[PDB]
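Notes follow once the structure below has been shown.
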Amino acid sequence: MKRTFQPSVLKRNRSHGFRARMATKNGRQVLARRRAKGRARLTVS
Amino acid sequence: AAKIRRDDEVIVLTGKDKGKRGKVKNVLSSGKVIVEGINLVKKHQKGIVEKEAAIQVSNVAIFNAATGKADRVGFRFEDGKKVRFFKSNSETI
Amino acid sequence: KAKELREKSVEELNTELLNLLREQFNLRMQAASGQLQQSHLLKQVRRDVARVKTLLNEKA
Amino acid sequence: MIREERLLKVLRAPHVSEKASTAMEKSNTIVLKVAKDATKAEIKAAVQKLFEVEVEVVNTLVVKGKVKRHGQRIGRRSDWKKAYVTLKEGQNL
Amino acid sequence: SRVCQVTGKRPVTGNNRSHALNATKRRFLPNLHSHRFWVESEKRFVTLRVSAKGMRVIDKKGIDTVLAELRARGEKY
RNA sequence: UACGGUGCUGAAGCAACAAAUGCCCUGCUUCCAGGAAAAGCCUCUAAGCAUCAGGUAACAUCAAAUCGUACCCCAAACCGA
RNA sequence: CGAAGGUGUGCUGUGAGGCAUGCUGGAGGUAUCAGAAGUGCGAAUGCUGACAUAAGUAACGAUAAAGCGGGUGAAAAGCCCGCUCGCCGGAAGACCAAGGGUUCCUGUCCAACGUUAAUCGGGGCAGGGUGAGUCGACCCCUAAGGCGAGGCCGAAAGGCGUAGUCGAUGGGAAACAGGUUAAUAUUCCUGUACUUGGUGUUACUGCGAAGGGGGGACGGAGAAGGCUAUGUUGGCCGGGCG
RNA sequence: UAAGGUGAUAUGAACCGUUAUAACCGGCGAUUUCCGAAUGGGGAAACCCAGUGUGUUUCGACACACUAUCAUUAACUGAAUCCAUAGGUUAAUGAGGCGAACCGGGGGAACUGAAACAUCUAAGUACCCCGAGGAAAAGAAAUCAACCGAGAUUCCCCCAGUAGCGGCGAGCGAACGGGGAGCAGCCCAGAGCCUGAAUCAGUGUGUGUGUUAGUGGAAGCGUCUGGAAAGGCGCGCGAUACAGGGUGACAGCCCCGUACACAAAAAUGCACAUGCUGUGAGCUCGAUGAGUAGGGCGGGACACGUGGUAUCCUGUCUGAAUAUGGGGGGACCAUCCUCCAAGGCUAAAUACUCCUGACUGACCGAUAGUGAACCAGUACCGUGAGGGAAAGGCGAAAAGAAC
Ligand SMILES: [K+]
Ligand SMILES: [K+]
Ligand SMILES: [K+]
Ligand SMILES: [K+]
Ligand SMILES: [K+]
Ligand SMILES: [K+]
Ligand SMILES: [K+]
Ligand SMILES: [K+]
Ligand SMILES: [K+]
Ligand SMILES: [K+]
Ligand SMILES: [K+]
Ligand SMILES: [K+]
Ligand SMILES: [K+]
Ligand SMILES: [K+]
Ligand SMILES: [K+]
Ligand SMILES: [K+]
Ligand SMILES: [K+]
Ligand SMILES: [K+]
Ligand SMILES: [Mg+2]
Ligand SMILES: [Mg+2]
Ligand SMILES: [Mg+2]
Ligand SMILES: [Mg+2]
Ligand SMILES: [Mg+2]
Ligand SMILES: [Mg+2]
Ligand SMILES: [Mg+2]
Ligand SMILES: [Mg+2]
Ligand SMILES: [Mg+2]
Ligand SMILES: [Mg+2]
Ligand SMILES: [Mg+2]
Ligand SMILES: [Mg+2]
Ligand SMILES: [Mg+2]
Ligand SMILES: [Mg+2]
Ligand SMILES: [Mg+2]
Ligand SMILES: [Mg+2]
Ligand SMILES: [Mg+2]
Ligand SMILES: [Mg+2]
Ligand SMILES: [Mg+2]
Ligand SMILES: [Mg+2]
Ligand SMILES: [Mg+2]
Ligand SMILES: [Mg+2]
Ligand SMILES: [Mg+2]
Ligand SMILES: [Mg+2]
Ligand SMILES: [Mg+2]
Ligand SMILES: [Mg+2]
Ligand SMILES: [Mg+2]
Ligand SMILES: [Mg+2]
Ligand SMILES: [Mg+2]
Ligand SMILES: [Mg+2]
Ligand SMILES: [Mg+2]
Ligand SMILES: [Mg+2]
Ligand SMILES: [Mg+2]
Ligand SMILES: [Mg+2]
Ligand SMILES: [Mg+2]
Ligand SMILES: [Mg+2]
Ligand SMILES: [Mg+2]
Ligand SMILES: [Mg+2]
Ligand SMILES: [Mg+2]
Ligand SMILES: [Mg+2]
Ligand SMILES: [Mg+2]
Ligand SMILES: [Mg+2]
Ligand SMILES: [Mg+2]
Ligand SMILES: [Mg+2]
Ligand SMILES: [Mg+2]
Ligand SMILES: [Mg+2]
Ligand SMILES: [Mg+2]
Ligand SMILES: [Mg+2]
Ligand SMILES: [Mg+2]
Ligand SMILES: [Mg+2]
Ligand SMILES: [Mg+2]
Ligand SMILES: [Mg+2]
Ligand SMILES: [Mg+2]
Ligand SMILES: [Mg+2]
Ligand SMILES: [Mg+2]
Ligand SMILES: [Mg+2]
């Protein structure tokens, strides 16, 4: 059966990538939270 | 500066080789020394080899050949340069 | 060897730099082939290039 | 024209393998490890200057580094650039 | 934004209060109007977005004095 | 033959018939529900340059970088622990 | 000359408990009288870890199917080689995109992984392997849509949008056959090609855009003719005489 | 500063060094790819693609630099449109982004409590947003008081769970006045006389005094048990040092320290000192913040829920007197007292800790203490925001078991 995750790198990057995060205040707050938590991987990029 | 140095004659204060004398072959940064003929171990080398194991530097004393005893080192400035001296008789090492 | 290199001119330092970079190339090729026993030479020449470049920058 | 400083950094090592040995004997082609950012023009110039041969053409590829376990920890070897440098007929490097 | 260029009047918040004293949040807006003011010194019309109150200020102080105040703030027109 | 695979050498190499959902066909016929855009490309001149630049053809010569390229891919390598 | 802890034994108090001591342990412990509490667990379908039970039970994942000989090996139903058998064949074959990322090839190993064994593996370890003017990306061009100098709007954050600028799933130059590696090949080699642009040489010559026009440039269905891919048969050539 | 050294797992290899260019430590420099505000344009972050100027070429090309946006200022230019203005280009200067709390401001819940619930509560809390600083804010009376007086602001202890507010329910909850910490006052709304006197900023340079490496630093032996002594026993010694750590069991005297005494080429905080630059004090005479105060309507803030409701803020409509005047004294009036709004600045006492050093604990000791003693915000899970573990101990020494 067709499951929910149907990977596409283009859609992944456009939806959740670094530049998508940087494009809005709320996306930049995601990056701020993840840097503050000390995440090794900030985004899907 | 270090009170015990490579090529010093020392006497063992502590351990199985207490009282034995030997020359400092090597000074380790761990605060240990290899002393010639002191603290021998039987290494099972992939033959059975006898070799010196490192001993704590505070378990050896500088040997004063004049008094024939373990001594303590102090430091003083003689003619600009820092020298070591035996505490027992105040003589420069 | 900075005291010796500091006596030279920009012309001479630039000559010395190319000599070292050529030496660095030859040692790299020797090391790759496995005909360099003396591995310590690689660091020596690398640090010598840094010294010459430092002094060229000081005179610049 | 490329500066000699640049040309002295682009060639890293000869690449030794069965394919490389066969390339030399059958097609007069030397296989080199080159700087990751080296262009075909730079490789050609560097080979002609430093090895004193005449180059017909340079083919290049990027070798992606292997993922490798050292103990438990995962690591990755670096990517590197390989150059197949075809020499002119009667050069004999 | 709904801001008087002369007075700086802007929307403020408060409550609607019912007879039963239910409070619901509301805004009070300024009575703003875009108006072309004759500037006889410059021989031209300047359009300002102004409250009716701001218009009374211009009548009292004169447009020259008001535009000088706008220049001091960095309020462009 | 190191039995995995190589080396060596190599004849004939034509015709008839059948034949696509492929090609001619971005065609033709027909219908109503009436069927992208922009560049490359061709052509026209404006300001401008004006026997200079530029255009056109042949000839010669040089250049064409960089990154991908293994392997699976209706699947034991992807989505389903 | 043996602390805490662990494990026995003996004695002892009305009880919570206490004392002594054998063995283990191998460096701590702490009277008394006071002082302070993360101070006492069997339950909360409590929480974490360990280990039972059912039980050597069910099951070992398509009922396409195996048999034998030889090899290697400590060991072979399963690996390799061979012969036979069976199964798919608009696929269970072949080539890709997407996605994955070394799984590819070679050597070596069999703990764990593989629902069994394993000498085998997409498993471990090491080494190798991806070669482009022409394939694709990048690139030029735009669609939906996105972003958007100024701008208009909005308590702030922001919203919308002009010029623009991005955005393929669409438009835009050019390479084929043969050979070759353990593993790449329209990329390497052989043979034979082609495209675009730069510079120069000769000739003739109105060139010039951010503008105009043309072109690119487009639907559904249906019909038939001409073809080729491809197949079949004959001829031809080589081999055969069961 | 030095007799050793080339960071770790982690040995080896090849070396460097031992009286001073080994290494190590500190000051000041140099170098500092690419992404990221990211700023030459673009972009699926760590990539793709330019323009312009210069310099160099082996004619193939190569190197370096600059080129974002906005604001302000200046120059040059420049429409409709005559002058002009808008607009355009260039230059200079500044900004941008990040950061744990504290701080000021713009917005602003609900669960909950009321034993239901709507007023009320929770609460101007959580949260979102803007802005700042080492603190911020506030601040020099249109303040209180009570006929006596006080004398800016802020913070602490009282006053007091009082007075009050309140479906007079649940709840909310002052001030006056007192005791303390700390203490500081000024300027413009303007001419004159007069010199540039006061004092705050930027840039110096001596003087100390700290910061960033360091230096010296006392005094123990014998014997017993033991694998080993620092333990027992004996007899000594230091102490402005018996803080603490280490060493084969528990060490004042073995080692590192500790008390104490010293130290800086260079950079640098601070405190005074005297320059230069700008800034102008003193004095007399004058001036004294208007779409404001006040009002009507709506709302909000005040402990104070519209109440008999003073006072403050203002969305809306209005609108004085301006010192022979005006504000306040809790409806309101009179009297008396007190203060001077509609301009501004201002240290200290106060708040906080991402971070650095030292020290401390009737705090934890691996299911505890951080989620994390360990390569943890990791593995792993999730499209993503986000969630999020487990896992410490050989020995004194590897002597880590040749054969
Ligand atoms: K390939
Ligand atoms: K694929
Ligand atoms: K015991
Ligand atoms: K006790
Ligand atoms: K339980
Ligand atoms: K069982
Ligand atoms: K089996
Ligand atoms: K290409
Ligand atoms: K490209
Ligand atoms: K027969
Ligand atoms: K409520
Ligand atoms: K209730
Ligand atoms: K003793
Ligand atoms: K010792
Ligand atoms: K001690
Ligand atoms: K009013
Ligand atoms: K009065
Ligand atoms: K935990
Ligand atoms: Mg080629
Ligand atoms: Mg390639
Ligand atoms: Mg409410
Ligand atoms: Mg069909
Ligand atoms: Mg392939
Ligand atoms: Mg205990
Ligand atoms: Mg017992
Ligand atoms: Mg308890
Ligand atoms: Mg229990
Ligand atoms: Mg119970
Ligand atoms: Mg069970
Ligand atoms: Mg049963
Ligand atoms: Mg059964
Ligand atoms: Mg069964
Ligand atoms: Mg099966
Ligand atoms: Mg068999
Ligand atoms: Mg089978
Ligand atoms: Mg078989
Ligand atoms: Mg692998
Ligand atoms: Mg394989
Ligand atoms: Mg098995
Ligand atoms: Mg077995
Ligand atoms: Mg494998
Ligand atoms: Mg193509
Ligand atoms: Mg568009
Ligand atoms: Mg928009
Ligand atoms: Mg804008
Ligand atoms: Mg485009
Ligand atoms: Mg496409
Ligand atoms: Mg293949
Ligand atoms: Mg059609
Ligand atoms: Mg045919
Ligand atoms: Mg025949
Ligand atoms: Mg950008
Ligand atoms: Mg950029
Ligand atoms: Mg672009
Ligand atoms: Mg209730
Ligand atoms: Mg600051
Ligand atoms: Mg302040
Ligand atoms: Mg009085
Ligand atoms: Mg010292
Ligand atoms: Mg001492
Ligand atoms: Mg012990
Ligand atoms: Mg006044
Ligand atoms: Mg008033
Ligand atoms: Mg009013
Ligand atoms: Mg009133
Ligand atoms: Mg009112
Ligand atoms: Mg009200
Ligand atoms: Mg009442
Ligand atoms: Mg009154
Ligand atoms: Mg007021
Ligand atoms: Mg824990
Ligand atoms: Mg434990
Ligand atoms: Mg994931
Ligand atoms: Mg240990």
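Heads up, the Cβ atoms here are built off N, Cα and C, so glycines get one too.
Sequence-distant contacts of D:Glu18 (mutagenesis position), defined by Cβ-Cβ distance under 8 angstroms and a gap of at least six in the same chain, do not exist. In the three-state DSSP scheme, D:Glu18 (mutagenesis position) falls into the helix class. One mutagenesis experiment named in Swiss-Prot is D:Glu18 to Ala, and its note says Binds normally to ribosomes; strongly reduces trigger factor binding.
For D:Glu18 to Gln, Swiss-Prot lists a mutagenesis experiment annotated as follows: Strongly reduces trigger factor binding.
Around the Cβ of D:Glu52 (mutagenesis position), the number of neighbouring Cβ atoms within 10 Å comes to 9. Record note (Swiss-Prot), mutagenesis D:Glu52 to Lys: No effect on trigger factor binding. The unchanged residue is displayed.
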Using DSSP, would you call D:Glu52 (mutagenesis position) helix, strand or coil? coil
